[PDB]
Amino acid sequence: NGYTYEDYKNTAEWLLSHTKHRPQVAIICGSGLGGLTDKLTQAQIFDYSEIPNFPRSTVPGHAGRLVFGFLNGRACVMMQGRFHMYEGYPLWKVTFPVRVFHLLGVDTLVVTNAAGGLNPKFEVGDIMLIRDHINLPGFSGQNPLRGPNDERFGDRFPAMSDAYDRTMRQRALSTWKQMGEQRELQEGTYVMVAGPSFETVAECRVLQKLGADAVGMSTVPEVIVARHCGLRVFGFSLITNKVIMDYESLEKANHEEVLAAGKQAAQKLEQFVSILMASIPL
Amino acid sequence: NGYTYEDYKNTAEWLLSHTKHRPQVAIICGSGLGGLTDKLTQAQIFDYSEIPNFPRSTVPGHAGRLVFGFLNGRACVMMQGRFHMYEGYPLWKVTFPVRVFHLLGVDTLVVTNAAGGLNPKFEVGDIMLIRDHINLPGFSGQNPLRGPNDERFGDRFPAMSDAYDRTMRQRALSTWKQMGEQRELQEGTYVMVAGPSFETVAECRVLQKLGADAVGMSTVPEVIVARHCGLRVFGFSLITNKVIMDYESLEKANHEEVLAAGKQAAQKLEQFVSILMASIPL
Amino acid sequence: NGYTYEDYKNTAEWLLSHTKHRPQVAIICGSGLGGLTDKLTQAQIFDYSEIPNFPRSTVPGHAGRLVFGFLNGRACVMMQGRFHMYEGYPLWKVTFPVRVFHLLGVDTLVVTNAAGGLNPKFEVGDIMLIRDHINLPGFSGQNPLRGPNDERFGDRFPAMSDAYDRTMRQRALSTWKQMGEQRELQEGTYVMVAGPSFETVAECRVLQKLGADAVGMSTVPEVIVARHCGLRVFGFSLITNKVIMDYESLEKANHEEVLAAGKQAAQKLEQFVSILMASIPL
Ligand SMILES: O=c1[nH]cnc2c([C@@H]3N[C@H](CO)[C@@H](O)[C@H]3O)c[nH]c12
Ligand SMILES: O=c1[nH]cnc2c([C@@H]3N[C@H](CO)[C@@H](O)[C@H]3O)c[nH]c12
Ligand SMILES: O=c1[nH]cnc2c([C@@H]3N[C@H](CO)[C@@H](O)[C@H]3O)c[nH]c12
């Protein structure tokens, strides 16, 4: 891990002394969900490039910014653009922000992402709640906590069986009903793979047998580092596409179909998030 | 990825200006199948050592050569000796040739390899056709496409559900009948593991439950980079041994038994490949 | 692999000329089982820090020592404190001792460790014998043998289906009866994951479906390098905790509960090991 404890501090202090805002909730906007930034009030923006020790984005969208502000009466801080393993970043870079948020005072993390549908009942547009995850990269060694443990942040062997806040999962289901949506809120397991290429048919079959409901290439590292931190954790997935599960098909997965899905569910996603802010205890 | 786009170009140009040949089909000869080199006509040889930017072979067989020529009226280019992950090479080295082939003008890749038999119906000598693969290393992070994407070669998130050419799979089955072989042509899923040690009994059981038919320690990376390239892809496996699946057994897997299998199926493999060349569209 | 063959030699020679002892059996004491060191007679201690080329322990317990001596009339050598992947060590460091033991003359390796219980019949305190393992990190690339093979130690593609000595497994069962323990000796498959965080519920379910009986974050690399060496291999697991397998639970895994388990089964573990020494042929 190239980051000493001081690096985390220095980044925190720099931000603390560059904004009067003091966030409680950190939000990581997944693919095509960055619109949430609009709903914040008194929004103060900071590009990653200007933030000391921040993994400088390669050439994805060049619009990696930390947007502070208030969302439904809640001191937030949003990441509009995130880092992934498939871009070449070591997991201690992918998750460097989460520890910065902690030192800033945040005590709750909301992670959102786009993912394929493994559960056959799911459908494009659906919003699966994350009850649990399967960290395939972690089994093999790729775990953000790898290396000497910094007791200052947390313990050597933190548990993950209680990763996703039960309360939040329950309160989010409520809010959804108090929205009268046709499609019932979904809930399940999120499996992470590194990507960047898409699953073959055989691969999807594996992921289903494993018991995964949806598949993405992010989130899990951030969640793990968060939990090791003491942060409360809630998150969901926007089922942007159903994974191909038969060879007699004539369909393929593509960034187009995925971004298009994000595009439509755009505002519906924002509403849901904004409202839920009221459920986060103080 | 240590290779810039220029490196690929320079290697391509060097080859282009060092041979009058202009290949359409690239062939990667798996373990003990390198004999195919004999069947080429007007065969021009190039050792990897002399080819700029080519991963220089460690000390496997020191006979890593790129052999250009014609095979059954088809401008080929064969790799007699390939690179593996277990030898320590990063996947962007293991698959550097595939992108060189592309810039040379190749538009079809034939991958062959030796592998164990997971499907219980399989037998030593069998020739399993590859319908699909399970990229275990990829799930964890080891994917040749890892790092910044070079739009010049392909997209950021390429699909793999349609990796192995349907047409070719069908036409290869034909050719086999027009050979009157006792054993029917086999077809199935190829699972990749990094090796270099062999699967335990428990491990084989896992691979079978995953739904894999055969297991090897190569190919998948090359296929992925190929598909990201637009190349058509066909490939097969020479079931050189049945994996041990019971503890009451008294059998072990070894390079001897594997090379011996390659040795007998040697010519039979060549015939099949050479003929199929006629099925590859122009 | 940062270690040349000379490095192994130099370390061996240094030890050979620093102790009159010449071990036959090497013992790797897992978590909370390091007490075995007491039972040795004519015990000569060597801290890792003083041993050339030895992976210098970071800041776990600072008590990494190689303790030579006799155990039940058997020239031993024990590792009180081991290296793990989650601490950041490359597997060729984690397993550097095993090859040092070989050059010292050892021909048998006993590996012990603490692990969670996947098999539902298991219970805290139980002692599962290792019949086989599932090397998840290995599938993805993390295999101690990765890189150029040193024929001097062993072959390029060693088998692992016969990793755990049948004889020993049988003789250990005997010894246990000749102990009249209430709980029958357990036996099964050990699955390795890198850690350092604990499995989620979904993760445990995966490991069970894979067919694993217990889960830990070590051992497998050492075993593999041992077998590639020609060493006989025996080992067991102290089921220190049952992994959480339902979401309706209110239990978590922690280093406290694990070390506490090691603490009670402490001596019972030693007795078993010490006695078994007599079963190891000469
Ligand atoms: O089916 C899928 N498999 C793997 N990742 C994704 C994604 C997520 N969307 C992004 C690619 O569009 C990528 O960042 C990935 O994490 C959507 N659908 C799938
Ligand atoms: O049962 C098997 N498991 C894993 N690899 C292989 C192979 C292939 N053959 C080579 C070892 O002989 C190695 O390069 C591997 O990719 C044959 N049989 C098996
Ligand atoms: O349930 C478990 N999962 C993964 N590792 C362990 C362990 C072993 N104990 C250590 C953590 O207490 C760690 O070194 C690990 O290898 C005990 N129980 C479990």
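The residues of chain B that appear here are 3-284 by Swiss-Prot count, in order.
Cβ atoms are placed via backbone N, Cα and C, with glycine included.
Residues within less than 8 Å, Cβ to Cβ, of B:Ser220 (phosphate binding site) and separated from it by at least 6 positions along the same chain comprise B:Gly32, B:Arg84, B:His86, B:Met87, B:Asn115, B:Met194. The phosphate binding site annotation in Swiss-Prot covers B:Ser33, B:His64, B:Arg84, B:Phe85, B:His86, B:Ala116, B:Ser220.
A helical conformation is recorded for B:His257 (mutagenesis position) in the three-state DSSP classification. For B:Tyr88, B:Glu201, B:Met219, B:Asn243, B:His257, the entry in Swiss-Prot reads purine D-ribonucleoside binding site.
Record note (Swiss-Prot), mutagenesis B:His64 to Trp: Reduces catalytic activity towards inosine. The unchanged residue is displayed. Taking the Cβ of B:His64 (mutagenesis position) as centre and 10 Å as the limit, one finds 11 other Cβ atoms among all the protein chains shown.
For B:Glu201 (mutagenesis position), the number of other Cβ atoms no farther than 10 Å from its own Cβ, over all displayed protein chains, is 26. What Swiss-Prot notes for the published mutagenesis of B:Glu201 to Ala or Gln is this: Severe loss of catalytic activity.
Within its own chain, B:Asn243 (mutagenesis position) has B:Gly118, B:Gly119, B:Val126, B:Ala255, B:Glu259, B:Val260, B:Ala263 as residues 6 or more apart in sequence whose C-beta sits under 8 angstroms from its own. The note that Swiss-Prot attaches to the published mutagenesis B:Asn243 to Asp is: Reduces catalytic activity towards inosine, hypoxanthine, guanosine and guanine. Increases catalytic activity towards adenosine and adenine.
Looking at Swiss-Prot, you'll find the mutagenesis B:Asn243 to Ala noted as follows: Reduces catalytic activity.
The mutagenesis experiment B:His257 to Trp is recorded by Swiss-Prot, whose note states: Reduces catalytic activity towards inosine. The number of other Cβ atoms within 10 Å of the Cβ belonging to B:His257 (mutagenesis position), over all protein chains shown, comes to 17.
The maximum pairwise C-alpha distance among B:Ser33, B:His64, B:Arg84, B:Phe85, B:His86, B:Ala116, B:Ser220, the residues recorded as binding phosphate, is 20 Å. Taking all protein chains in view, 22 other C-beta atoms sit within 10 angstroms of the C-beta of B:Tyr88 (purine D-ribonucleoside binding site). Taking the Cβ of B:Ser33 (phosphate binding site) as reference, residues of its chain lying under 8 Å away and at least six apart in sequence are, in sequence order, B:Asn115, B:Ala116, B:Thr242, B:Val260, B:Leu261, B:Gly264.
Each of the recorded positions B:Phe85, B:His86, B:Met219, B:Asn243 was checked for a CB under 8 angstroms from a CB of chain C; none meets this. Taking a C-beta cut-off of under 8 angstroms and a sequence separation of 6 or more, B:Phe85 (phosphate binding site) has the following same-chain neighbours: B:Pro57, B:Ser59, B:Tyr91, B:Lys95, B:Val96.
Here the CA atom of B:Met219 (purine D-ribonucleoside binding site) lies 13 Å from the CA atom of B:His257 (mutagenesis position). B:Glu201 (mutagenesis position) sits 11 Å from B:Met219 (purine D-ribonucleoside binding site), counting Cα to Cα.
Residue environment of B:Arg84 (phosphate binding site) contains 24 other Cβ atoms, counted within 10 Å of its Cβ in all protein chains. In the three-state DSSP scheme, B:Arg84 (phosphate binding site) is classed as coil. Checking the recorded positions B:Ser33, B:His64, B:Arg84, B:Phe85, B:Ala116, B:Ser220 against ligand 2 with a 6 Å cutoff on the Cβ atom leaves B:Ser33, B:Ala116, B:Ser220, in sequence order.
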